[PDB]
Amino acid sequence: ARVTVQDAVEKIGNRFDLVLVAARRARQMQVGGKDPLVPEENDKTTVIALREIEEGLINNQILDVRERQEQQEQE
Amino acid sequence: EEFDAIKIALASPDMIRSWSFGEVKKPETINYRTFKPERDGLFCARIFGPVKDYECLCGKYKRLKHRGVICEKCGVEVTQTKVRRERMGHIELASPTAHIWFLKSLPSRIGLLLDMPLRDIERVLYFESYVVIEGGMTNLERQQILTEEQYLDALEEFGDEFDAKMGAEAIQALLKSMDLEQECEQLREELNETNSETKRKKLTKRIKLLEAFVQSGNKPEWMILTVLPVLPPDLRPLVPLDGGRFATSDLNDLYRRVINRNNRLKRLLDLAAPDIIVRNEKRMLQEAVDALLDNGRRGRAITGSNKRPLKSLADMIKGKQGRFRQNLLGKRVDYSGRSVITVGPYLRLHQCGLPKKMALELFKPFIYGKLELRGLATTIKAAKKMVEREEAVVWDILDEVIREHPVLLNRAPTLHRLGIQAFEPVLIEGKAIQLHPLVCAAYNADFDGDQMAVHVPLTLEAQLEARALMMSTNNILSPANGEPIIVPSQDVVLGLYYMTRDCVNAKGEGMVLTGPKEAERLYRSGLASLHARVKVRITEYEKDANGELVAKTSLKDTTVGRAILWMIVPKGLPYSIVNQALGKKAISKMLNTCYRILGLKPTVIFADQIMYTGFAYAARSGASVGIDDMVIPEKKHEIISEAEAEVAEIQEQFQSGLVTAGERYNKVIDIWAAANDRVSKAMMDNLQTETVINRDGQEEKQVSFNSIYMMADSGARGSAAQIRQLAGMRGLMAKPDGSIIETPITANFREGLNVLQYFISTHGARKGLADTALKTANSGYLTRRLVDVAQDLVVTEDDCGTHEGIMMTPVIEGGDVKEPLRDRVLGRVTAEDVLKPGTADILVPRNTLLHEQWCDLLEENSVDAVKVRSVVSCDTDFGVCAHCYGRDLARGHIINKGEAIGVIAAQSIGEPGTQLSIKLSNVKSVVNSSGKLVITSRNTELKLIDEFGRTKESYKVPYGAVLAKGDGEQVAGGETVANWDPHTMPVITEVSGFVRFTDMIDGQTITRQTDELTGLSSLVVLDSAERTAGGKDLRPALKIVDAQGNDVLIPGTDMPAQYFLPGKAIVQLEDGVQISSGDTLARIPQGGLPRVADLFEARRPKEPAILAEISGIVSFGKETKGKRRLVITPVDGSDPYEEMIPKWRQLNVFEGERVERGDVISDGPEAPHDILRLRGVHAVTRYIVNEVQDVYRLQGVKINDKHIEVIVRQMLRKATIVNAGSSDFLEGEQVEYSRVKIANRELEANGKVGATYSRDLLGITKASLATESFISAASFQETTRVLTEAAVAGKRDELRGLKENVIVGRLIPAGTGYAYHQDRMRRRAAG
Amino acid sequence: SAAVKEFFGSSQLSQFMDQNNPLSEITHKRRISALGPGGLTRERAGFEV
Amino acid sequence: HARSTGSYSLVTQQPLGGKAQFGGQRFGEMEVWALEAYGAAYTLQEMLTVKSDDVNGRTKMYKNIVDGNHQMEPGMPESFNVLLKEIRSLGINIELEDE
RNA sequence: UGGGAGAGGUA
DNA sequence: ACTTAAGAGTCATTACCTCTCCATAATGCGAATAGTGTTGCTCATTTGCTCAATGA
DNA sequence: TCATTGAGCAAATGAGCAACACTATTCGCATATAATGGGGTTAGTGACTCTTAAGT
Ligand SMILES: [Mg+2]
Ligand SMILES: [Zn+2]
Ligand SMILES: [Zn+2]
């Protein structure tokens, strides 16, 4: 995800949807201070979220149902 | 703050008084003792808000504790000072004056509403002549412009019944007394009795104007300004200078003029002034108000103090330095740098070297954030001073911040979309931005003093755009054509050519090696050169059916340099990639093959490694230029002496007086062209194969290792024309008058020119340098016009499910193949199947993206023409679907929905503007008596199809041309089959027998004369413009009959065998002779960038081609006039159509045959409007695409046809209606074609008749102005006309364009913002 | 004095001397500019002049 | 030359131009078309609003970048308000119709 | 500090 | 009833750097109004200090 | 018996107002031999389109 975001593009299916999903994940890492599921190896949150999509943990519907799970566990 | 629409309309005086906060009643702005603003002035605090934050003028209320109050001492409302640029005033004008926009912007709208001439309205406004409003008597009607003498007559005559006023108040009273619905109804009745052309157009213009007023709800009295509003005093600011003197805006001067003349008019109306003085003052106020609204419009422009015309409001908004194009579209931008660019070849593909000081200045608030986070600075002031002192902990924090934070490298002029790329920056010590050498083919940047801008994305969304969309490892392929633009350029190319070339017996020839590593070991040890022909063992990896890689290992006859590059070439490519001498086209094919096989990441590392090895081995080469390397051919002086002797021989023949001067001139040019070609060929021979001193077989020959030939053959820098000017002959240089000079520049750039040859060369050098500047300006103007047409086009749907398409045949005009089927169709989506047996019976289904494998199958089975879905035929409303467009050329797969096509298409078109067997089809013929076949049709094409089924060439034969070969005959090459009379047009027949000379008498239709060579008489039919009174009603006919005299019929039809021949016919055939079938009877005689701009602006040319509007036979109906009318009646129904043709133009189609829909009646260039309206949408699309691509192939630039089809689809947006059904379209209103498609869909859903239409090809300027969005149109061009039409019609903007959301300030519906915009659209729909 | 100071100080031809080396001084004095008061512009100049 | 945040103009409230007066680089019409061709709508929005003539948005952007949270608080620019006031001072009612 | 003209230069 | 001339209008690339330059003319004399100084006075703000319960 | 919490209070300083008296600004008004129609552009654009008007 440092040099090329190609395999994350093939995992997502859309460049613009990849930007939107990684933006929400990076906002959750910058604002809320959530736990990154990958080793950060002293990278920035943009590359960490892109590496999470590169592995395949972060998707639009997966992050939405996870956010829904945290919201329903808040209530 | 979240608004759906920007509604524009006219402004009532009540609305202007509702905007304002206080009447401005004094011209003086501020004081001079203390600089506080005045009371009721142009800068007044009580009207325009307070000067300081939360403070009055006297100093009573001075804190936020008194949040909002009015000061009882000085009236200054205690608020923030931001409301000094949000509060307007108003001037109460004494005499109500007229708006200059809705009076002078043609059409005037006041002359078009009141139905009075503009000169008479201007005479009324200039107080020169009275106008009468109402009159009870029948002598004075409404709108009868009286003079002063006529009004003084009428005053003493009636004096009580009529009321006539003079000036703008009279026009206000006239617009008040008129009745909109009554005049609209009267003109609707007036339109129905008779319809002259000019009267119906004027009446429908007035009816459209009146219906616009009634449907918008405006009133016609609102065009007369009674209350004039005032701009806020921080939008017409008062800025000082450095020496105490003030430099105000010109708006303050114009407002001072209006206020002073209005106050003087109030004083003159109170002082009971004479009529002449008060009329002149009313005229001065009108002139001052019109100057403030538009200075240069009404008369002489009011100049300021420094003899320059002042800037009004219309000059602030409209123009090149207006508000729109200087601040709304393109703004200045913070967090931005600029420096010179140098070369960094130690970098990777996605890196650039920012300097330390410049990036410290760029990333300064980020350094503030990390300093306060790490606890090294308590406050923002301490962090500011720690950065300003440039400490070592600040440099370490900057090294941590700039890591993995991409910046955009922009370089102006950004022609295409690769002029902005995002790079991960690497901090270097210096002052120059170190680019990668590969991206300077995309940037079009050489290092001769260039400068690049560095913009820093701030937010996380912006960093992700720069990381996923705009990273320099992502856009390798160019978006114009699907070829890689990250390509080795000139230095890597010279190095790789010197590597993979081979000598004959260089060093260590004929060994056997254990592989690529031992070959590299041999070269770097020095026992073998780079050019030794050696046998190596190569283990190449082929690709399996799935993603696995099988291997093969054998011995190949290679060189050492190719066996060094096999360490670089990744696993997956064959050895035929590497095993030739690599020019620039060869390395382009290498990167393209590596892309299509492996993907992106092996392609990125292959480009970096091939650049490293190219640079390293070009350094180890030492490829130098010298004066012994530009080898002059040793037979140059002999050819030059022979050419000068031959030119002198023709010169003395002309001086003797045999050959004329023009033929001498043409002969001298042809001789010097042949001499220049011979010298250039001898030079190219002696430079290509001069290396002949060889050994180890015998004296052998090979290509030369000369460096000039090396950097020419590699495609690195230059071409054979440049090598010809260096070593051979300079050639024929042209004068600035276009004519080629007779004597050429014989010397080259090695022997040195003399004085006169250099002075001749300066003509073409300065002409080329002058031409280059002009084309760039033209290309940028063309690019702006193309972008502002194709703004509103984005992908919306995934598939529309249409069955239309454009059948892509390879363009086969002339003697060669211009574009193959691979370049024509690779990328698009097949509409129908491919129904041909062939050899393997390929059957691709519909909705299939044509990959390279499918195109390879099409090449193997040799398909002639395939029908694929185009952008023009797409059936999606407000945007196209992905399946009609096809392949995203920058990526290499299908196009994602939501990506803006039209901006990429317009950029790709307007970027190279700074560089600019016998087969018979459509026949009707008859076999003659000798077998020399003649054709009786004009539209006959002679197709040349090979034995496999594919087409080789194409030729169009004339009507009446002779032909020796029939269908199915396979003739060899070089045989001249095209035999035709070029100057004469025959009138040939298809039956035999005798001729009856009927309806021609010597004296009134034919001229009795003889031929001067044979003595036989010849009967030339006299033209009707010089005939006598007896020939004004007859048409002479060659009445062909049988052998005894009965009227023979045409076989198949019922028309008698007659031939109405036209005039000027050389009739050699007389009566009483035998006539065969098919023989003749008589002889009847006959830039790049401006062409692109005239095709796209859709200009009717200087001599249009007359076409047939209805299918059927053609006959003449009108006599005794030279304007030849054609009564082209159909063969089934009656004729409602005629056509007017001028005198001197000739005709191709005679009055005895039958033409189809869209036949060429008069030859010449055919206009694209009638091409569309007669042939069809696909035909005009194919015409525009072929004639644009002819220009772009003449100059040598590859551009895919889908971009030109996008511009054509954006040009065809309008559709006038010829007959309505039940929809809300009355007659001839040019509505958008998407609107009538939606209306027809709704009408055929609920079961009604529907409304037909007819499209019309608008130009680029007219389409972008007749775009339904007044903000997009006024940002493009003609801001005065667009805002006037929108204000009168009461239009609104729905905010659906990319340019609109750039101006407003939202996310554009293009790419990432498409999801947000469709969510907002469904939120508005569901609620 | 106002007219002669305007011409010698703020005309279109009385321009700031490019004197960064002696060659630029001598080629700015041997210069024949076809523009100025009563001449062409950069808009009214085609490939003829 | 480089600029982080300096002086701003008075009519349009967008940053100044020039190395001598600490100016920002112009993001011209050609570059707006290049961002439209890329599809970087978020980069285009943050280069037309918070790096340019929008005082509330740029002040909240500066405070958010200093406070670590790289978030976007957009708004309407002030050159558009300059345009609305100039058309209204010409005498043509243009308004932002809500919904 | 900010604005407007005129001249020159670089890509 | 339609067809050529005259006239008006509207555009003609992008980005950056340097320099200079951006004004002169009637006097005077009361009337009247805005501005500033003067003195007495009140009112809001803050701080060290004092007074009253309360358990340890 | 004393530290801690809850409440308040005289006093000093900062802000300001209200009415009145002096004074520097500013504006309306008057000049009496006779005086009786103005400067200042743009000048080697090109191409195209729209409207109006004489010509057929
Ligand atoms: Mg350059
Ligand atoms: Zn106040
Ligand atoms: Zn479609």
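Following Swiss-Prot, chain B shows residues 15-930, 957-1126, 1136-1376, kept in their order.
Method reported for this entry: electron microscopy, 3.5 Å.
Each Cβ is built from the backbone N, Cα and C atoms, and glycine gets one as well.
In sequence order, B:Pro64, B:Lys76, B:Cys85, B:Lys87, B:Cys88, B:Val90, B:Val92 make up the list of same-chain residues 6 or more apart from B:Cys70 (Zn(2+) 1 binding site) whose Cβ falls under 8 Å from its Cβ. Taken from Swiss-Prot, the feature Zn(2+) 1 binding site covers B:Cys70, B:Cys72, B:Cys85, B:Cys88.
There are 10 other CB atoms within 10 A of the CB of B:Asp460 (Mg(2+) binding site), with all protein chains counted. Taken residue by residue with DSSP, B:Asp460 (Mg(2+) binding site) is part of neither helix nor strand, so it is coil. The Mg(2+) binding site annotation in Swiss-Prot covers B:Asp460, B:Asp462, B:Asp464 and rests on experimental evidence.
The number of other CB atoms found within 10 A of the CB of B:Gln504 (mutagenesis position), across every protein chain shown, is 17. Recorded in Swiss-Prot as a mutagenesis result, B:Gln504 to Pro carries the remark: Resistant to antibiotics salinamide A and B.
For the published mutagenesis B:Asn690 to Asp, Swiss-Prot gives the following note: Resistant to antibiotics salinamide A and B. When secondary structure is read from DSSP and collapsed to three states, B:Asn690 (mutagenesis position) falls in the helix class. Same-chain residues at least 6 positions away in sequence with a Cβ under 8 Å from that of B:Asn690 (mutagenesis position) are, in sequence order, B:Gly742, B:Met743, B:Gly745, B:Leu746, B:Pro758.
In the three-state DSSP scheme, B:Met697 (mutagenesis position) falls into the helix class. Under mutagenesis, Swiss-Prot gives B:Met697 to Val with this note: Resistant to antibiotics salinamide A and B.
Residues annotated as Zn(2+) 2 binding site in Swiss-Prot: B:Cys814, B:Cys888, B:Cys895, B:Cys898. Note: B:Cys814 (Zn(2+) 2 binding site) has non-local neighbours B:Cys888, B:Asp889, B:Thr890, B:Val894, B:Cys895, B:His897, B:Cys898, i.e. same-chain residues 6+ apart with C-beta under 8 A of its own C-beta. Under DSSP, B:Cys814 (Zn(2+) 2 binding site) is assigned to coil, being neither helix nor strand in the three-state scheme.
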Secondary structure of B:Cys898 (Zn(2+) 2 binding site) (DSSP, helix/strand/coil): helix
B:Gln504 (mutagenesis position) versus B:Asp462 (Mg(2+) binding site) - Cα distance in angstrom: 16
Other same-chain residues whose Cβ falls within 8 Å of the Cβ centroid of B:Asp460, B:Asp462, B:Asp464, the recorded Mg(2+) site, in sequence order: B:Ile355, B:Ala459, B:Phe461, B:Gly463
Shortest C-alpha distance to B:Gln504 (mutagenesis position) - which of the binding-site residues B:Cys72, B:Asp460, B:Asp464: B:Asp460
Neighbourhood of ligand 2 - recorded positions from B:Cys88, B:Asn690, B:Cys814 with Cβ under 6 Å: B:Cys88
Among B:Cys72, B:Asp460, B:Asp462, B:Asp464, B:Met697, B:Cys814, the recorded positions whose C-beta sits under 6 Å from ligand 1: B:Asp460, B:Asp462, B:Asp464
Nearest recorded site to B:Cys72 (Zn(2+) 1 binding site) by CA-CA distance, among recorded positions B:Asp460, B:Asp464, B:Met697: B:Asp464
B:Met697 (mutagenesis position) and B:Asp464 (Mg(2+) binding site), distance between Cα atoms, whole Å: 37
Sparsest Cβ surroundings (other CB atoms within 10 Å) among the recorded positions B:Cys88, B:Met697, B:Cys898: B:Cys88
B:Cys70, B:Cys72, B:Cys85, B:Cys88 excluded, remaining Cβ within 8 Å of their centroid (Zn(2+) 1): B:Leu71, B:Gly73, B:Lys74, B:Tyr75, B:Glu86, B:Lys87, B:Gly89, B:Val90
Cβ neighbour count within 10 Å of B:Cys895 (Zn(2+) 2 binding site): 22
Distance, B:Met697 (mutagenesis position) to B:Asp460 (Mg(2+) binding site) (CA atoms, angstrom): 31
Residues among the binding-site residues B:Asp460, B:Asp464, B:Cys888, B:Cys895, B:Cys898 that border ligand 3 - Cβ under 6 angstroms, in sequence order: B:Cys888, B:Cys895, B:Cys898
Among B:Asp462, B:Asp464, the most crowded of the binding-site residues [Cβ within 10 Å]: B:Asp464
Sparsest-packed among the binding-site residues, when each Cβ's other Cβ atoms within 10 Å are tallied, from B:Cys72, B:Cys85, B:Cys888: B:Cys72
